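Heads up: the structure comes next, in structure tokens.
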Amino acid sequence: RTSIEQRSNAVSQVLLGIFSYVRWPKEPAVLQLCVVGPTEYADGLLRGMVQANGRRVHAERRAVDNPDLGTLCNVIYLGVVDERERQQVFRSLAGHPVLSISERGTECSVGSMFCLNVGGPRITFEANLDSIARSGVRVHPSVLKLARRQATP
Amino acid sequence: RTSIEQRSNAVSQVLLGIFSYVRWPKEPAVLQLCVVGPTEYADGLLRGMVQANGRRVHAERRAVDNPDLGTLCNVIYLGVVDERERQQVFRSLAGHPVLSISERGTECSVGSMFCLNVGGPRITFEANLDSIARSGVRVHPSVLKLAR
């Protein structure tokens, strides 16, 4: 079984790997990532990140009921939230170009664009076409090369 | 800095405060703090702390299903865990002097020497007098005056 520090640094990459298939309508110089809700595997993230084009990914935690998640966040890494809390969040992102990703794989069905599954020998994820289309960012299809080859032994 | 960081740095401060009213059977040079489960406010802790008496608190995440929590852990800061996992956790803590604290002081009760309530303008916390005796650490009773 893979350790917490193993799975953290792993998530870090998968997110970078997802972020590669994503175009924002207006590309910021610093991409803004907001961690929202309790999380296990975001420690790696919050160090900050750099993309393969040198764009820094800046990372900070934000309150689930923060009403400006939408404008503060180009990315949101979503943790454990309850129905209401989840509602607040996905409402705040509407009309804004935001990439949403969950630590847990249940949430594709309720708002998140991507849903990690961190258990097992590899980090896997599934996606949802609905939330993706209404996201207002462009997601290249080949983002699924990554989940599939991750669901591979 | 955001309010989550603000509330995070404060959980730091509250944790230290509680630490001063606890003693362990055999005091370790370096206090082992296990953050366990999803945690909105444990980022200050993970950065590492130090007590006024100069002692270092080392903090690191450990998985919920981790069977050696009891030996690996001086203090455990319990995040989000379901009924099954909550049990799983406290069984490893059994018969070991482990200071148990929880981030959500509502859906918490079994174990959890202390349950924090981070919401509101300040951080508050209950104390679980039952859990406090069984645990195996010596908690000074003054601490209850810092409770609710």
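Numbering of chain B is taken from Swiss-Prot, so the residues present carry the numbers 38-185, in order.
Looking at the header, which is where the method is noted, we find X-ray crystallography, 3.2 Å.
Cβ coordinates are placed from backbone N, Cα and C, and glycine is handled just like the others.
A coil conformation is recorded for B:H177 (GMP binding site) in the three-state DSSP classification, outside any helix or strand. Within the same chain, residues at least six positions away from B:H177 (GMP binding site) with a Cβ under 8 Å of its Cβ are B:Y58, B:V59, B:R60. The GMP binding site annotation in Swiss-Prot covers B:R60, B:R175, B:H177 and is backed by experimental evidence.
Here Swiss-Prot describes B:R98 to A as a published mutagenesis experiment; the accompanying note says: Forms monomers. For B:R98 (mutagenesis position), the count of additional Cβ atoms within 10 Å of its Cβ stands at 22 [all protein chains shown].
Quoting Swiss-Prot on the mutagenesis of B:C110 to S: Does not affect folding of the protein. Cβ neighbour count for B:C110 (mutagenesis position) (all protein chains, 10 Å cutoff from its Cβ): 24.
In this structure, the C-alpha atom of B:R98 (mutagenesis position) lies 25 angstrom from that of B:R175 (GMP binding site).
In this entry, B:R98 stand out among the recorded positions B:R98, B:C110, B:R175 as having a C-beta under 8 A from a C-beta of chain A. For the recorded GMP site, residues B:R60, B:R175, B:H177 set the reference point as the centre of their Cβ atoms, and the other residues of that chain within 8 Å of it by Cβ are B:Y58, B:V59, B:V174, B:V176. Of all residue pairs in the GMP-binding list (B:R60, B:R175, B:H177), the one with the greatest Cα separation is 8 Å apart. Long-range Cβ proximity for B:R175 (GMP binding site), meaning a same-chain Cβ under 8 A and a gap of 6 or more residues, is found for B:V59, B:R60, B:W61, B:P62. A strand conformation is recorded for B:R98 (mutagenesis position) in the three-state DSSP classification.
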